[PDB]
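Student: I'd like to ask you about the structure that follows.
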Amino acid sequence: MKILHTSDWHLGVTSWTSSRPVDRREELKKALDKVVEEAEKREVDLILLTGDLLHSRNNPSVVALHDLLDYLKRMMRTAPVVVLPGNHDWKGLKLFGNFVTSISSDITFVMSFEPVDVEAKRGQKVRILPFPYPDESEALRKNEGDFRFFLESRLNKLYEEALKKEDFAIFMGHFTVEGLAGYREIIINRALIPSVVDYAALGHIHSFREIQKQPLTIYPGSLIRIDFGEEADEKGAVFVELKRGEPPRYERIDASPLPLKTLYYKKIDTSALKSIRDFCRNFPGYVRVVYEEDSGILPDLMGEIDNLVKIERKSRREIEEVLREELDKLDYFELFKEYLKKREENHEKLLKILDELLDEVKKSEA
Amino acid sequence: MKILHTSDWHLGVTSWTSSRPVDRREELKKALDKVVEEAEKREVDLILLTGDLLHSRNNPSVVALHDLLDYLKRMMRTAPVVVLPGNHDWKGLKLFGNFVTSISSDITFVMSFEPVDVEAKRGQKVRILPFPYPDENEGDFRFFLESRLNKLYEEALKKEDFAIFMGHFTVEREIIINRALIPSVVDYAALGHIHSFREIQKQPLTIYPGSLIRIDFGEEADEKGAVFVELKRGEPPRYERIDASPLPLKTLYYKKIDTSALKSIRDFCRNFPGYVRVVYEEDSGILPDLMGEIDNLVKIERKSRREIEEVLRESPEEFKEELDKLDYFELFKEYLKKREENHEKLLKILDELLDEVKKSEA
Amino acid sequence: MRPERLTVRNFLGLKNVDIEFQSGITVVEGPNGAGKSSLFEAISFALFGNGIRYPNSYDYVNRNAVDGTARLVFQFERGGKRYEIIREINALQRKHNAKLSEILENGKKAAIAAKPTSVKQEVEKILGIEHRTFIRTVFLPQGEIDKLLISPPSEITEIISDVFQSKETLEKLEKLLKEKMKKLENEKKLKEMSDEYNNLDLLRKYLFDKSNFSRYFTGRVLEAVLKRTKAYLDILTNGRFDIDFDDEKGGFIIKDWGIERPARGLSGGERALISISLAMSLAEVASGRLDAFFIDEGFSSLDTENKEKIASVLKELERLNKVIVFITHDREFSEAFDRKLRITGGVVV
Amino acid sequence: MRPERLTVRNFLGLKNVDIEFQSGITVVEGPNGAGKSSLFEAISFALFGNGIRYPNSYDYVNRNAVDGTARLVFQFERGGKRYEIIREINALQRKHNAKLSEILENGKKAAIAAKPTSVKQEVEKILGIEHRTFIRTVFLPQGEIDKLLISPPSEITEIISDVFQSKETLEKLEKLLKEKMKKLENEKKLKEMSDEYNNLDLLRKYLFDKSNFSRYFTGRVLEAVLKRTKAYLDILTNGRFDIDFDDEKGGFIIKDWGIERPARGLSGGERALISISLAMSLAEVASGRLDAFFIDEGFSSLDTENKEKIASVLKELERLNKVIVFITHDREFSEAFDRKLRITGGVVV
């Protein structure tokens, strides 16, 4: 069966509100569009949604909700979708999703560590092994012992229930795999994840990361570069494909959202200014200039340059951290010998006479 | 086809928060229960929801939402439901409702002046003519409203079987609408947004079902419940009223609270299943904490002698009118005549005895 | 009727008073023994000719004036056409005059009766109220009203008996009927006698037995009086009080908010309103609608603090629009009624 | 190499100076005409024995001291083993002495050369840098650096020509080769002569044609100097400025953030950093890695306000850890460099 997997969108997310607010909604829709269009053209069988689908988990805008449900429909039009909402509890949204689950087969909100048996477009029997954030309060006392033991208990549970599968069994999780750059969070060991699953769809991480190949674990990441901390990222969904006879295979669907670029300067001066202006003028994406030695007073580039979203000041130590030999010497005579050796049929014949000329000039000088 | 129609619900509505807060939820559920149970026992074909289904239109409690969706399911279990949410209600309820509409036939949120063609339990082809609160200057507003009606009319004529008009307004900020403006070709016009039941007109049958519980004392004299309408092709619409059975209200009016008044209030509240509001005029204390003592005394007010008389209304029947005064003997003359085969004779000897005593007196 | 004016002179208890009844509830008060009780007597004597204190007409002359006549005029609406009556009476002259002249829209009085005996007939013919009944109807003595309320069923059926008909007349019809039977029993013709005896004796038994006619008659008051009492208790109490009657219990069983309650439990002002209401109901079921009432304060020894409270609660009677005048003796009751009328030393001050 | 110490006495422009080079940039300034320019001359002289200003060795004696010898020692790391050299020279005595003693880990100096001619051979043998090239490499005159930057392609290929090889030697090889051909053309044996002529004349043409080899050599400058220039512009500019060269446009293409830009547009401190970087790149592609550089201020008339700004922007050169010393003449440039060295009246104050 064919699967379109998508990671947290951050619908209605306003970027850089501290410097220059930008409504990403337009861009975000365009990427979603391209993704959905690829899902249809590819005739996928199952669609997975994980991570932060809404940017604001405490107070989603009406429009943001409108967009979410909009794309949930477009999604269902192509194939059954399964949503695993994590750490999200607004206006009984989880309550919403639960209600729709019950009145439909084309959509299913999994919101409990208890497994659910969905059914794909082409009829494939998929068993979802869920592992969301946990409802209610564990408490401070139980987290050190209760918190890890409880998590372990859940995994032992998902394992047993995974073996009892029919066709395929997809694990879905909302957490942070232990060993990442770190970006309350839930840390989970890769070994703890069930091995018997055909695919483990994760989320809640902006940047795409293929954790492991067995069982195939993937973070699809966002569809737009939410901030400059990810200007070097490729954004898009992941199209996995599970088959019985053969191991899982997956492509990556490029969303192609506006690009970011950080311009680093030592100090903003007349030359710097011209450089910034010249660059931003021919750059479709968003720009952030960073500098060390102060060049203040500084002209209002933001007021002039409408696509200059942020101007920062990284220390020489930090600018080098985030930014992540011997030279051969050749005498003129040697280069000459080398040339007379490649650009002519016979070299040596010329070298013998040349060394005689060099000997004659050396002797007739001292 | 059979239709069960229920007006505004006001779920999670707390009554009398200024005096003594009362969580109506329990009562409100019991009434909804009785209503739904009647809908099932009656095997209705279509269920209509209008008016304020949620009490708070800006911030519905989680429980209130839980209850709403709960009863929406119970409702659908019996027959396809069509909800017309008024614009007063909170927005996430419009996007939600729209989504469910699309994934189901047993429920349909109409939220635009554009007509929708639903299908009943028994397969009847019903066409809904919607007219919600126009979302998103007064002379153009009326023109705008009148235009939508012309639109609903044209679209109503193109019906298949039945055509039910649904509207959220106030029959002549609120939206005033003339009765004549409503399409006449519709088989029934379900309205809402009014607590008190009111049969506007019989052609086309226009009804406000009203709330299922008495939300305040301004409606203590109201009957609460849904309306079970029945449309047929060959014959005109007929409709019953389903009684909810919600707790009753009673206002006790006093001139002044005194030792006698206090005993009266205590005695009454003690034998009254509903909620009580005492109103008085003359200054009376210094009153004891009746609410503290009487747990079902929700409100204590002070209406002016002018206002207490206005709200009271008029009950002049059998009063200030002539009374048939009857004298003792003419009543005797009458009692005898009715109660014996031959009266005339006894009547004659009586008047003779009377004449005899009269003469022997002066 | 609606008493509009009543000019009394030298009438017992009074010397020279000029009263003009107005819409609402008036309260007349004065030094004990004068004006208060006597003022009403005068009004009841201007209609027929016989007051309620003395039998002989001439006795109604004031003691303070001897050999002098007592004049009294009286205007009163009754049926949409107002009438006027002026009688004069002198003990010395041994002559009594009167005249029932009706007041026209034109303002000119028309003759209806000349002799005092004629004015009586004409007045009684107006609204079919004999002096006998009038005395027991428009004049409500507080003492008897409050008593009728908490009265037993036997004493109640009695009250109803001696208000629609004179006890004396009943006794006399009694004796006459018994005499006829004695005559028959003592004495074609014999068959006619046996037919008369049985028939006269049967009617006798029908009228005479308390169980039947006497019982039914009492119902009219309970079915009619209560009927009307309920309406009064509604317009005056805002639907709070509602009384009915029952033998099993004490009698007039009274309910407050659907809940029965001992009448003794009620405050004075409630006993008053409820009692007066039932009283007007009886008075009206016997004499048709009445547009006026005279009530005098009873001054029960323990009723003083109440006197001021009762005054406030009885003020509701003004809502009936009837011409209701109180004949109070104590100042405390007299004070809290905007419209006052003091009669000191026979004159009004 | 890494100059660690340089004790000069009576050397032209100097009387008695003791300098100890330290990591990072080093700046030396003094009254015009003394110490600044002469100090470096001394360091060039201590190694080979020719300097730059004068041809004859003896002319390098200070004017202020006559009949007196000029002594100068010099320690310098080069290859992980530090060396030491002390030459003395007296005009009067007509005798010049020297000695290339290497400093051991033990602290004892070992002999490598006695005569000044021997010390020269040994020094040139170290890092294969002849005095001819050394003069045009470790010493970077600001005037010529900035010029090389905004230079035309023809004048550029020239600069690259007279840095890897003496123009004189090329001309002399020229004339000698032309003379041999004349000899042949003028004169078994005849076949050998025709074979020699054609073969010697062809090689001649291969050397001579600026079209062919001279062009490829220029390529060596492009491929390698830019290659290294880019790295310098990265460690000093944080990846801001990238430099590439196109012959048709003229000069060295300069790009700022992927966007080309006229070099005249850059601020002084940028012209400096970029120019110096390219300069070290050329110097090193010709003489291998260098651990030291001498740059003297150019004081372009309109460059004064910049003098203070350029000083701040050039401070980045310290990040390379090379022993970089500036030979500035103006105080404003001299001030903003923590590590200063003033030489007044021949001595250091």
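Chain D is numbered as in Swiss-Prot; the shown residues are, in order, 1-187, 689-850.
Quick check of the header: X-ray crystallography, 3.4 Å.
Including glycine, each Cβ sits where the backbone N, Cα and C put it.
Feature table excerpt (Swiss-Prot):
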- D:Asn32, D:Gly33, D:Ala34, D:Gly35, D:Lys36, D:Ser37, D:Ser38, D:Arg53, D:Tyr54, D:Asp59, D:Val61, D:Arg63: ATP binding site (BINDING)
- D:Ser37, D:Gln142, D:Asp797: Mg(2+) binding site (BINDING)
- D:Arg94 to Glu: Decreased DNA-binding (MUTAGEN)
- D:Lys95 to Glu: Decreased DNA-binding (MUTAGEN)
- D:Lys115 to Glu: Strongly decreased DNA-binding (MUTAGEN)
- D:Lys175 to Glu: Decreased DNA-binding (MUTAGEN)
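Any idea what these are sitting next to in the structure?
Tutor: According to its DSSP assignment, D:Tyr54 (ATP binding site) is coil. In the structure as shown, the Cβ atom of D:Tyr54 (ATP binding site) sits within 10 Å of 14 other Cβ atoms.
D:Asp797 (Mg(2+) binding site) falls within a strand segment according to DSSP. Within its own chain, D:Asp797 (Mg(2+) binding site) has D:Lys36, D:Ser37, D:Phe40, D:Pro141, D:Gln142, D:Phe827, D:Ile828, D:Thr829, D:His830 as residues 6 or more apart in sequence whose C-beta sits under 8 angstroms from its own.
In the shown protein chains, 8 other C-beta atoms lie within 10 A of the C-beta of D:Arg94 (mutagenesis position).
For D:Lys95 (mutagenesis position), the same-chain residues 6+ apart in sequence whose C-beta sits under 8 angstroms from its C-beta are D:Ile89. Classification of D:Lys95 (mutagenesis position) by DSSP places it within a strand.
Around D:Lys115 (mutagenesis position), the same-chain residues six or more apart in sequence whose CB sits under 8 Å from its CB are D:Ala98, listed in sequence order.
A C-beta separation below 8 Å, combined with a sequence spacing of at least six in one chain, links D:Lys175 (mutagenesis position) to none of the other residues.
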Student: Take the C-alpha atoms of D:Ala34 (ATP binding site) and D:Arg94 (mutagenesis position) and report the distance between them in angstrom, rounded.
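Tutor: Checking the Cα atoms of D:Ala34 (ATP binding site) and D:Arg94 (mutagenesis position) gives a distance of 25 Å.
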Student: Once near-sequence residues are set aside, which residues in the chain of D:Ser38 (ATP binding site), 6 or more away, have Cβ atoms under 8 Å from its Cβ?
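Tutor: Listed in sequence order, they are D:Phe11, D:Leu12, D:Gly13, D:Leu14.
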Student: Minimum Cβ neighbour count within 10 Å among the binding-site residues D:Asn32, D:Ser37, D:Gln142: which residue?
Tutor: D:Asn32
Student: Return only the integer: C-alpha distance in Å from D:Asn32 (ATP binding site) to D:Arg94 (mutagenesis position).
Tutor: 30
Student: Please find, for D:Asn32, D:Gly33, D:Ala34, D:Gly35, D:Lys36, D:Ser37, D:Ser38, D:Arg53, D:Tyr54, D:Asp59, D:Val61, D:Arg63 as listed binding ATP, the greatest distance between any two Cα atoms, in Å.
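Tutor: The two farthest binding residues have Cα atoms 21 Å apart.
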Student: Could you round the CA separation between D:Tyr54 (ATP binding site) and D:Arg94 (mutagenesis position) to a whole angstrom and send it over?
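Tutor: Here the two Cα atoms lie 16 Å apart.
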Student: I want to verify one value. Collapsing DSSP to three states, which class is D:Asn32 (ATP binding site)?
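Tutor: SS state of D:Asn32 (ATP binding site) = coil.
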Student: Quick one: pull the CA-CA distance for D:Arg94 (mutagenesis position) versus D:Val61 (ATP binding site), whole Å only.
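Tutor: About 12 Å separate the Cα atoms of these two residues.
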Student: Taking the Cβ of D:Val61 (ATP binding site) as reference, which residues of that chain separated by at least 6 in sequence fall under 8 Å from it?
Tutor: D:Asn10, D:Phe11, D:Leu12, D:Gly68, D:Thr69, D:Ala70, D:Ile89, D:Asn90, D:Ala91
